[PDB]
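In what follows, a structure is listed as structure tokens, so that the remarks can point back to it.
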Amino acid sequence: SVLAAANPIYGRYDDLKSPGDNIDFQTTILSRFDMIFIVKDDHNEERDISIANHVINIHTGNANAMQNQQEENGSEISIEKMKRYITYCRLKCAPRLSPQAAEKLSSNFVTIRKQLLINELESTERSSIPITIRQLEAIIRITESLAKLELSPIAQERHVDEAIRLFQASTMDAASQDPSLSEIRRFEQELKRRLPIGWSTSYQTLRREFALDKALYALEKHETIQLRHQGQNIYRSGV
Amino acid sequence: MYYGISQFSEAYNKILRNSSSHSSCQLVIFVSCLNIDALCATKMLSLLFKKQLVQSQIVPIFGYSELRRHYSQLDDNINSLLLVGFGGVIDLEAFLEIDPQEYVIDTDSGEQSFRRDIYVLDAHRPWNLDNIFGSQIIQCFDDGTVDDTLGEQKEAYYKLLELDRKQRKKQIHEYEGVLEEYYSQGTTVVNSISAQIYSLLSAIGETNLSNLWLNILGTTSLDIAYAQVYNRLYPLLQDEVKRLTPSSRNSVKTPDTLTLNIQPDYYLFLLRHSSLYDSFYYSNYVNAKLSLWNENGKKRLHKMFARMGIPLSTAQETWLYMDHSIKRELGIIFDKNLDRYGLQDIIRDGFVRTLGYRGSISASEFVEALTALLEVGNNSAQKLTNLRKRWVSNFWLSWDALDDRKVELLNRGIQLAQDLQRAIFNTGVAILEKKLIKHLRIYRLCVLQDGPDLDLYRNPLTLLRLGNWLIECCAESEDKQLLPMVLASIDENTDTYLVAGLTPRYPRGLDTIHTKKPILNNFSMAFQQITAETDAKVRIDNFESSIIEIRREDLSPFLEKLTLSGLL
Amino acid sequence: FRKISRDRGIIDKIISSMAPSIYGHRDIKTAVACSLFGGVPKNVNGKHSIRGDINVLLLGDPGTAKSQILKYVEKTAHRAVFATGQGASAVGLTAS
Amino acid sequence: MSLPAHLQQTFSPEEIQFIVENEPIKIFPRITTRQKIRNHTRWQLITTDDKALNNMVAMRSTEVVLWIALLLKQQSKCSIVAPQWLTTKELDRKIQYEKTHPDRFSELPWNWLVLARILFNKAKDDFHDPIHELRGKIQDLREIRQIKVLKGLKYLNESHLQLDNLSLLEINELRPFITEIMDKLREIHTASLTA
Ligand SMILES: Nc1ncnc2c1ncn2[C@@H]1O[C@H](COP(=O)(O)OP(=O)(O)O)[C@@H](O)[C@H]1O
Ligand SMILES: [Mg+2]
């Protein structure tokens, strides 16, 4: 198994640039990897305080006590024990999918490929992160590993649901990164002038007015509108 | 006196008559955990009652609150109670709410009998005169102090008891002064409970090698803080070892022979279970005599090892695998090259027990292993109870360590002892480098506010271990005059401190007239007096009287009032 | 060493004594002194390892004694190696 | 079901010890229950003879059931006398017999292993011979008898087998193998002889 750590060009991700510009790896090499994690520096104050307080505890000797206490509490496993457990699981269990699990995996692979197709059609450019049959086998392998760690001879739908969640959190997240313009500007101007600052309009009405309408999501980023009633109501948040 | 030395057999026979019924379990033994002497005494009692098939229950109690709660929970069928390691310094009938009229049966005919007998069994000398003299339910296993050194107190107590003009009032105040001067005395220890129970066994005739070994362990538990007591009791153990060892000496070793021996047992730290270098380095006495805490101490140690001609590679080798040339010349080498550094007191005679082919072990090492197992074996008023629960649980680990079939637990205890001594050394060098001990004209305070592994010191035994380290270091410094020391350790989870008022002691091996008079720990009365007024959420429940748990915010005013208190 | 370390303001003396024949640049001297003394390399439980050495980057206009400070550090430090610009390949910097 | 799987057709070694503990043994009492001519509770048991228990005289050898001898030896109230076969001379004689006749077992009592273990554990100080030598000879006898068994389990036919002089614990530990291999070699034979 290959666990490879890389770095996008320019060091930082630079989400202003296209997702294909940050990653210099070819599609062929990127297709082998089952899960392609793209982590980012959130620069969130509440998370930064937590990270700082954790790192300081690491430095000021507090780790040698806290980790030992957690391990003896039973919420952790020492390296010498996890290594033996991993060897035992690998030499004892090789789970195979149940038919209900296989139906879920197929119906999810179709959804994933449809989403990739619509993203490619919208962007009119092949996605840098590929989704192929090798990724269906990747989800199969993740499901079987999740079942294996429990020594379950057959992989239920719980493992399929968790494997699907893991794939969505890693490779779909990597592939979903996004950077016409005249239509976006027209939509923003017309809804700013028509829909007042303090009121709300329903989305079916905006559809009648008319697309994918990513302009509404962009405005939601700018905190000028807000979809509240389960997406059925578009409310001008006050900007 | 209540029960002298010569009449322990009377108490044992009374216990047998009252509660040696196979129908039920009418005997309950209350043992104070965090006390090796009480642990060995209770092991002796357990073996003795196993021989006579006397059903009994052994309860480890940590504090006085637990004792009161258990006694309240105690059923009325249980007609024999043993308190091991505590109860001799408090008004037990008052503390437990005991009135003799509700426990008396068959009052008639100059005799009295009671439906429950409480036998207190401890070594702390401030005997409560209402226990040793003015109560029949409470029966104290005296060691001969009361019948010889409490005549004046006996007369003073009885005169006031019987008497309920100017001459009468003056004499009452004179007698009441005798009682008062008897109190306001620090709590010391004169004897070992293990030796007392071994004397009882000698009276009954159940002595054997295992009981003698438990006696040796209990006595050697006192050598660190009460070396005068250990030196007093040592000749008796030396005679007993000679008496019990079989005449078939110099025989070949067989996988069944158990040998108690009196051989040179140097006063190092786990010498046989760790390297020679680590035995010197982590020894309390060597540290005091060389000041290894500073940087120059390690250089002094290396220079000493070079002087003896022991290579550092050989010195750091594990004691089992040390070359037989060096290991067989330790006595000669130590004779030649120890008086130079003032470590002549390192050479000593101790007891070493070998069980067949399992290798030697000395009582000094065994008690360190037992202590380690007691200490680290496994919103605010609840987590503390969880700590008490774990502390009670560790008592059974230390108890099972005594069995010869659980050597795999004694080895774990040895490893824990080495780790705890390492942690104690690290915290000691951290305290002595930052100069945390604030010198005063009353008591040298020292508060642990922050650092590593500070959760080790919420245990009273580990805190006492660190305090003994510091006190040994200070005792060998001539400039530093003798003065009580205070240690505190903040518990972050409960936001409470653990103040442990200690006592100073003279340098080991220094025998003088003032050394003969023991030093008395006056912190108990001071703590109780300060807590009685000025409510400060102080928890005075430990059998070790000079240890309290105080709130984080209330610590400083408490220490201020203690400074204003001239009791100690 | 132990006698002069107890002095108040020993850090300022040490900093001021880095490049004695180079005027000003107290921030650079402070950074170089910190790098020369270094930090403590941690190792948590034998699994997590934290770097314990301080890296310094001197970026500035020409003729500001950046190379002279480097030459001084080479003179002072115990084990020092000097490599420059294009005259240092990838495998000669690390291992070949 | 009512009887666990590991207790189906064999005896657990605890049950073998239980069976052995019912055999009489000779003891030297440290008490005296013999009522004098000039109260007291008598044993009056129902699965053995109480006559030798109500008439114990200190240091006068009697015979009591083993599980009672052990009960008294729990205190210091008796002293179990080792059987004559449990001495170094007799063990050496039996070892010589085993080394001399490689086709048949020696005539050790059926409970020799169980009795040796029980007496070594509970009566370790009642042997006229050093126990460190009795253990070393018991182990030697066990090793020789194990060598002879492994060379006779090479004769597991489908008709029968004569394991003469074999002990009870050895038979108990060999039962699930011998009695389940011979069953299969018998099923094969009966299947062949279906004509
Ligand atoms: N602050 C300063 N004090 C003394 N000399 C300086 C100073 N700054 C620069 N110099 C002189 O400038 C000369 C050239 O410096 P150089 O090593 O070329 O710096 P750089 O490589 O950054 O251009 C040196 O001989 C040095 O003596
Ligand atoms: Mg330059």
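For chain C, we keep the numbers from Swiss-Prot: what you see runs 484-579, in order.
Here the Cβ of each residue, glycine as well, is placed from N, Cα and C on the backbone.
Record features, source Swiss-Prot:
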BINDING   C:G543, C:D544, C:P545, C:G546, C:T547, C:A548, C:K549, C:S550  ATP binding site
MUTAGEN   C:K549 to A  Reduces MCM2-7 complex helicase activity. Abolishes MCM2-7 complex helicase activity; when associated with MCM5 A-422. Reduces MCM2-7 complex helicase activity; when associated with MCM3 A-415
> Considering only the binding-site residues C:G543, C:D544, C:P545, C:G546, C:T547, C:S550, which possess a Cβ situated under 6 angstroms from at least one atom of ligand 2?
Replying inline: C:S550
> Taking the Cβ of C:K549 (mutagenesis position) as the centre, how many other Cβ atoms fall within a 10 Å radius?
Replying inline: 14
> For the recorded positions C:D544, C:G546, C:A548, C:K549, C:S550, which residues place their CB under 6 A from an atom of ligand 1?
Replying inline: C:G546, C:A548, C:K549, C:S550
>> In whole Å, how far does the CA atom of C:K549 (mutagenesis position) lie from that of C:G543 (ATP binding site)?
In response: 8
> Taking the binding-site residues one at a time (C:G543, C:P545, C:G546), which has its Cβ surrounded by the most other Cβ atoms within 10 Å?
Replying inline: C:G543
> Around C:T547 (ATP binding site), how many other C-beta atoms are within 10 angstroms of its C-beta?
Replying inline: 15
>> Need the DSSP three-state call for C:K549 (mutagenesis position) to compare against my parser.
In response: helix
>> At a 10 Å cut-off from the C-beta of C:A548 (ATP binding site), count the other C-beta atoms across all protein chains.
In response: 18
> Around C:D544 (ATP binding site), how many other CB atoms lie within 10 A of its CB?
Replying inline: 6
> Hey, does DSSP put C:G543 (ATP binding site) in a helix, a strand, or just coil?
Replying inline: coil
> When you measure from the Cβ of C:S550 (ATP binding site), which residues in the chain that are at least 6 apart have a Cβ under 8 Å away?
Replying inline: none
